[PDB]
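Since the structure comes first, as structure tokens, the remarks are kept for the end.
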Amino acid sequence: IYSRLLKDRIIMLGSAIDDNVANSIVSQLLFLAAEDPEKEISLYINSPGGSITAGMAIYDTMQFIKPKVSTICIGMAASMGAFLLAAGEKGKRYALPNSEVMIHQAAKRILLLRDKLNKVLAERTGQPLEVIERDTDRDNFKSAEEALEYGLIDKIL
Amino acid sequence: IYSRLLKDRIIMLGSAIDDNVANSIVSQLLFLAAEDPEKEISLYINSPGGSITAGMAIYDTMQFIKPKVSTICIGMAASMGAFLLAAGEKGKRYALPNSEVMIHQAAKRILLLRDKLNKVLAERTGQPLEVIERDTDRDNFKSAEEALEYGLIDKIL
Amino acid sequence: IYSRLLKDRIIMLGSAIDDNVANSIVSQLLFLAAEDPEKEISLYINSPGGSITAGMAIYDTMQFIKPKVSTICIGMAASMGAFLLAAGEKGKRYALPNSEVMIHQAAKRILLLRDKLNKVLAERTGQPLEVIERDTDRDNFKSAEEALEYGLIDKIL
Amino acid sequence: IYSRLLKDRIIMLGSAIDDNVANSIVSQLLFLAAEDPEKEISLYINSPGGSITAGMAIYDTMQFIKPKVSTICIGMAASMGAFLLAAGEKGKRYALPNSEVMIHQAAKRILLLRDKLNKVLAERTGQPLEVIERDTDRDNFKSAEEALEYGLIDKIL
Amino acid sequence: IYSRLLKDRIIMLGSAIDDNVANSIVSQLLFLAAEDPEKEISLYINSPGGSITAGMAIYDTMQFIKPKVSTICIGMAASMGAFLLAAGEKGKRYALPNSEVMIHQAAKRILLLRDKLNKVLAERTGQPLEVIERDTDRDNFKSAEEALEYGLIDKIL
Amino acid sequence: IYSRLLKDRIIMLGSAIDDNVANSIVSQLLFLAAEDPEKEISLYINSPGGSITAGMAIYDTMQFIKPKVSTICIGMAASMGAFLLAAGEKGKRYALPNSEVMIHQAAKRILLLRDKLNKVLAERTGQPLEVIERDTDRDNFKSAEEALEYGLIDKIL
Amino acid sequence: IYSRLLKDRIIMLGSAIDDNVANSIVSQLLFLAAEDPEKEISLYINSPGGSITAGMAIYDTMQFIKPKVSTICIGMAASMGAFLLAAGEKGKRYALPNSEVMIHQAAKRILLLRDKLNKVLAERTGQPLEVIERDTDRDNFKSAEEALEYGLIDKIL
Amino acid sequence: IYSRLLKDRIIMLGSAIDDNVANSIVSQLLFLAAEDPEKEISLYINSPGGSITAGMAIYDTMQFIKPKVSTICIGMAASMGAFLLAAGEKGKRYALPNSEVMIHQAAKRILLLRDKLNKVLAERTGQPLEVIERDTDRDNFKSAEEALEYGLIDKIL
Amino acid sequence: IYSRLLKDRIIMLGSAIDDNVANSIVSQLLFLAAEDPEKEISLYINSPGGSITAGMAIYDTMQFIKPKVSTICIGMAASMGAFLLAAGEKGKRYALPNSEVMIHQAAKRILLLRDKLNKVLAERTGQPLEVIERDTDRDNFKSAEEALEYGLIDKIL
Amino acid sequence: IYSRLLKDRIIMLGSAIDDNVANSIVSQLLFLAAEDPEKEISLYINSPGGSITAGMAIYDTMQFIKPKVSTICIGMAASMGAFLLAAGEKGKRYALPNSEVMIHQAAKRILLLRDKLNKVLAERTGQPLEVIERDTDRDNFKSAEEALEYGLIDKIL
Amino acid sequence: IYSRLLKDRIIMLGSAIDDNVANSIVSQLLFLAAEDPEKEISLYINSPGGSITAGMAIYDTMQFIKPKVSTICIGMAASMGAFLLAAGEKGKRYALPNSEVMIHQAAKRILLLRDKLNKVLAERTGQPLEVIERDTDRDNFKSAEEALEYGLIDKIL
Amino acid sequence: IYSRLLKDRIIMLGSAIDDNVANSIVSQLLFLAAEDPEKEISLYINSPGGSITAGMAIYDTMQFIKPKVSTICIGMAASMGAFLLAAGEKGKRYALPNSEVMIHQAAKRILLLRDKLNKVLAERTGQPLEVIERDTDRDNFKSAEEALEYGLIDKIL
Amino acid sequence: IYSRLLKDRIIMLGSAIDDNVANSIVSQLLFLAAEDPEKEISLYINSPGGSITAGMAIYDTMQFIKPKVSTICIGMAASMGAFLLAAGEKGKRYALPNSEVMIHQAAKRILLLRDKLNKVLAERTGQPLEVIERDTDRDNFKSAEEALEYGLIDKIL
């Protein structure tokens, strides 16, 4: 069934996040580039969470091709999918009016990531780092509407 | 087998309810959505129950799209499928004269939904609200006819 | 070894009775429905028995699909699986001269079906109920001819 | 393999005898029926034995159809395929000169088949029932030629 | 891989000898036989041994049909499996100059075969019973050349 | 996917390194030779590490052919994949601005390879030797930029 | 993969050596053979070792056909692959400049092969048999260049 | 646990009845048989079912021993073992006021035995045998006092 | 510790209630009567759930035996342990100031049993009847404090 | 449990007959060898079956020793151990009034032993020979006094 | 070894906290009650995590018995053990200069209990309340040193 | 039992060949030769077969020591082990009138040792050498009486 | 032997370092702590590796108690554990003239620890900090001899 989806340039991502699946999406993204350079694309999500290493693995590639990328959320969305959520163009990041989002987290390597990560997410919104930190270690489930003020999303339908 | 089913425009849902199967239905709903808009679909059920997180993971979708969705019950319809039953169009919610139907049922959020749920059926059914909580916390298996008076459904053959 | 069955439409029902198969049969019955309004089907049987839920689950379906149904028995005809047997049309029921057919058997519910069940099967012939509760609680293997007198069958080759 | 095996109207029966395989042959025997009613077919055997129930399940079915059935034996055939061997048309039961076909073999009905069964083999040739019960209770491996005097077999090669 | 193997009318017999494989060979031999008789066949072998009940399940078959059969050996030609080597036509049984061959080896009937069996293989060559039991009960590996004096072989490249 | 991407002259290498996968890459590398050998190709990477033996197995193969090979890194690159990274042509190899590498690790046979392996990597980057072995045994996760002055990689976007 | 691969006269041999693969390969030799006895075949190798029973199983075949055979090694090559390495025509046995080999490694029959084997390997190259024998239980891993003195091979690119 | 349990002449029988335990239950009886003919013994029950052949292994054993036996019941007296409830003396067979009890069930011997057993109550309980057969074929449970009117039980508590 | 436990005349019961464990319990009680049937006994709990049929295995023993019993609760008591919490000497049933407690739950038998319980607790508590079912059929956890004013418990600590 | 049995000079044999258990029983037999060869023993049985080779492992053993032996049967006497029923003396072989007993069963020796046994029982029963094989080859169950006519049993109870 | 510990009044608690283990502790605890009022058992810890519902079960017991208790920590103290650490006397709660203690975590009940914990530690620490509730949900491993000033620990070594 | 087996110098060896019986022996040979190397030690057998290299672990051990040894057989003197039958004092090797004893079977070693044993039994029996070569390579059973005439056995019973 | 190992104050530590084993070793130290604070103790090692977090669970304890400790090494002294080599008295650290010793290796805190150890050994050995650091971070397996002068050990044997 996943195949027949792909015939009009749509993807799904809901199970979990490892390295094995990570190789699939990148490959999926790469096939879709070499058939046309400009046919718009979307992305649908319903995630539990994930590791840290692949979060850049996808963001770098998404920032790489000829065409653009849109994003959509569904219900639950974790720390990782959140970063993926605010990754397409600014006014193509829709959601649903029942959805939750959260934010949450071989040594000297990683400390570059948690800082590099915040640099992105605190620059697409304008919100400064002081807002980020105390709201990044904790766990408080925002909603659809209040997230818009936070600067993750443009216009719920 | 299923390849021929979808050429007619029909879905099945009868095993149980997790995130895994929940990930599947959405895609099928999304498949036909891009094939045609003038293709009001049906939906059959034989459910034991389910979780809560996917409950408001479908009604979110079913409300949006250009087509409309009828739905039908068979045998035993549980808490979750019930919320799905009285969820499509006003006058396209049929059932059968042998059909058991009943109605019943991180921490800082789940307590919000079952007030959001009960905020639904009081509108669809017209019924008041406190009548729900004495009926929803209890267990009283109803049937075709006597469940009609609540206003879950609209017709039978 | 199923494709050329459904052309020259025929079904088989041979292993046992659970919810899993219960969802399969209904679909095949639904396959023929939207394929033709007239394709009088048959149904061959070899059962050990089953549960109570799927039993009336099917009999309702057989009547919603007014395109007519024929039924045939083989060897051993079990409990509720055999209740299907007389449930088809009155003059399109048949069996074989080597065959047995045996009849016997979440609380307030089930006590109704064993009344609703006998309510049906005693109306096909005109037998009382108390004649049934002598026969249904007990166990006595009958055969082709001696079971005809109870009034299950209409003819035989 | 079993496809082109079957496109020339031929079957195998080699492993053992359960209900699972029993449900399979009946279907094949029914496959060929609706393709042609006069394409008189054959059947090969290499059996260890089996249960009691399906023995009748096949013999009645052979008798139900219009076309004719030929049978052949190979090596071993215990007292469940042997019944099948002497069940096709009289002038079409062949065998081989290296073959051992010797035969030896809820409650209220099991005793009946062993009488109904002996009714056949004796009525097939004309042997009495004591000679039947004398050598049936026991086991003594007869062969190709000496089997012929019983009346099982007509030809050989 | 099989689809092209059986094309050109060639087979292989490579692992071991049970009842399961025994049904596979006969079926193949029959499948070829249902096409053109004049499609002269061959056969290749490499075996560790086998049982006896299937040893005289094939020579029966190989000897009836109109098409002639050629046989070739590889490596270790062990018991029974070797008995087929001499069982083809007299002027085609080739072999290889590296290949060994060993010819060693209910309780009223199995004893008959070891007499039936020796009678064949001695009549094939004209090598009396003295040579048989002297060499059959024992274990002595023979090569290409020295095997030829027994008359197993007829030629070689 | 694999048939779908490989038709576009692309490869992937994501999991880990054994002998079995080593046999697959060569096979892919050889399938793609004969089909238009003027097609320059690529190779994408995401590696945890691996053994030593295949490391040469690919590098020697890469030179045997007529076509040419470009290479790209993603995120994490291990010791061997790094050797692969500096395997292709000069200004036809790239990386990403969020990635890193790492370079560290039947007796005599192993020992020679550490030299020959080190031999190549020093005669590609205009670097001396003690610069290498000193940084080899240790472990220091470098970046995009500082790698470029280390003569591994260039021409990044 | 192997389908569109195997068209162009190529095989692989990567994992290890048992009896099961031994039968699989000979088939591949035979499929290309009767399909086209003109196709100049080739062969590639990578092995840890093997048994002895299958070494002669192939070399007898490799010569038996009409066409020719070329052989190539990569990296590692074991005792059995080595004998196979010197199986093709004198001027079509190449290798790679990073590769090695080794030459090393019921009763009455197995012993003959160790002597039969050495007789081959000397007459193909010319060296006396004792010097050949003398390093045939001594493990001492050789390279590309120093192998050429033995006459194992004839040319590297 | 039971090192002290057998001391005091006490038993428990709580799980089921198969071949394993039946042999074990025996060994408990006659370890005590040697010690005294006067030291009385008790016996407690809680069964969910029971076999048939093993049932006539114990009532046999329970007679022709020196010591005297008493019995006490609990909960759900399933079948067969129950027969054991009526196995001691007319005034040593107690029960409890929440205890229910039911009574239910080669060919030449099995059909013989469940008739022999009825003749055993041609000695004990509800005299009019023809009415012993009236009940055991039926499925309807009983209570303590509702069962006293037969004579299964003699001193309640 | 467990042999030391029973010598202290103390029990623990904290995992679950099935058929297996229930037989272990009944033994322990009477075993304390084995040494002395005049000795005050304790009984502690911490249960997550409970069965139903096994519940009417224990209540009688607690009333059958000679000695007196006291009961104490911990943490979470499901449906059944509450019945046991109110089962002992009146002024000998205690609890802790954290012990949440709740009370919750063939066809001709089961529906009879859960009327015997409603028939009871009004006698032990001293409360009405249909106010029992008014709360027994729902789910609402009652604390320690609000349980005292009910009547379940009478000396807290 | 069993070390106390052996200190009672008593055995049990109730499961089956294979290689494993027979090695145990001889040792149980032989434990008393080191003890006094006085102090006669007993032997109890309940077998569903039995092998043949192990049967002639025990019969001899009973005669080699000095002690005298008696035997007692229970329920069913499958075969081979059964024979052991008639192994002691003509006047120490008791039974019970429900104990059904039946009789039943390399080439060069397996034939030889079922002949050796038939040579025996006529010495123990006193009956002829060719009536033994006439009756042992069939299958038919005989009760106690049905065997007392023969001599298998000598003092019933 | 643990069987010897209880004699030298000491516990270890080092793996985890689930249902099974908790019942050991209570049992391990109260056995030592009567043996001395001034037992003042030690209690050692090294846990990686902790549950929530089982935690309260211990606190009541620890603050129930007549004996006193002292507690000592080792390294990694997860969420719950911290509560359990402070559970003791004001001056008998020691630690080590190497350790790291952290603080971390039915909706009508589960959410309700962490209220009760936050209600407590301000009594043991003397610190305020709502400063707990903001610093408890975050994650910052505090040392031995900086954890003294709160009041968790009362002496060091 | 198993020490009490060792008690009064007795062994059993009845399953198969394993590497662990010398361990069971050297206590005896050392503790008894310390006590008295002349007492009645014994050894019993019942084997289906054995290996060849393990056999030359024991025959030496039975002669390195001072004490004397006797040997007794049961039935299957399978192979190798048997050698052990004739491996004790020449007048202490008994047997039974029921036993089907038989005798049967790197490279530089294994071909040496089956010759070594052939060099022995002529010393223990008294027969020639090359008659052994022809009588062990074959396979024919010999009884007790047929074996005494050789010299394997010296006092029957 | 293991209780006897604990006797005369001896330990072994030879498999690995994980969570389970660390707790035993602690308890082993603690049982010995109670008997005397002065009876010295030994400690032996042979480790293949070692964790990090578990390592800072022991060094404290070995410094905590009153008794002294002396330590001895064997062969492969891996990472972490070894730290324990130099974790006793200044002059009771022996070794063997055959052994090879190595010294090797949340993010906010783990980075504290592998620096915290580097804080130590300049104190335990006496060598400056940076030297310790670089040597510790490479792989350089030192001997007994050359590892003495670093100061890890001060006597050999």
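Numbers in chain G track Swiss-Prot; the residues on display, in order, are 20-124, 139-190.
The backbone N, Cα and C atoms fix where each Cβ goes, and this holds for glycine too.
G:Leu25 to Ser appears in Swiss-Prot as a mutagenesis experiment; the accompanying note says: Protein no longer oligomerizes, loss of protease activity. Within the same chain, residues at least 6 positions away in sequence whose Cβ sits under 8 Å from that of G:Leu25 (mutagenesis position) are G:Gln47, G:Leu51.
The note that Swiss-Prot attaches to the published mutagenesis G:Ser46 to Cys is: Has peptidase but not protease activity, activated by ADEP antibiotics. Long-range Cβ neighbours of G:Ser46 (mutagenesis position) (same chain, at least 6 residues apart, Cβ-Cβ under 8 Å): none.
Long-range Cβ proximity for G:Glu54 (mutagenesis position), meaning a same-chain Cβ under 8 A and a gap of 6 or more residues, is found for none. Record note (Swiss-Prot), mutagenesis G:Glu54 to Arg: Has peptidase but not protease activity, activated by ADEP antibiotics. The unchanged residue is displayed.
Annotation of the published mutagenesis G:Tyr63 to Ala in Swiss-Prot: Has peptidase but not protease activity, partially activated by ADEP antibiotics; the original residue is retained in the structure shown. Cβ-based neighbour count (10 Å, all protein chains) for G:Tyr63 (mutagenesis position) stands at 18. Annotation note: G:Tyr63 (mutagenesis position) sits in a coil segment as assigned by DSSP.
In Swiss-Prot, the entry for mutagenesis G:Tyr63 to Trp states: Has peptidase but not protease activity. The structure shown retains the original residue.
Per Swiss-Prot, mutagenesis G:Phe83 to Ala is noted as: Has peptidase but not protease activity. Look at G:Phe83 (mutagenesis position): DSSP puts it in a helix. Long-range C-beta contacts of G:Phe83 (mutagenesis position), restricted to its own chain and to partners at least six residues apart, with a cutoff below 8 Å, are absent.
Taking Cβ-Cβ distances under 8 Å and a sequence separation of 6 or more, the neighbours of G:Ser98 (active site, nucleophile) in its chain are G:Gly68, G:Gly69, G:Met121, G:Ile122, G:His123, G:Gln124. Residues or ranges marked as active site, nucleophile by Swiss-Prot: G:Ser98.
Sequence annotations record features per position, and here Swiss-Prot assigns active site to G:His123.
A sphere of 10 angstroms centred on the C-beta of G:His123 (active site) encloses 14 other C-beta atoms.
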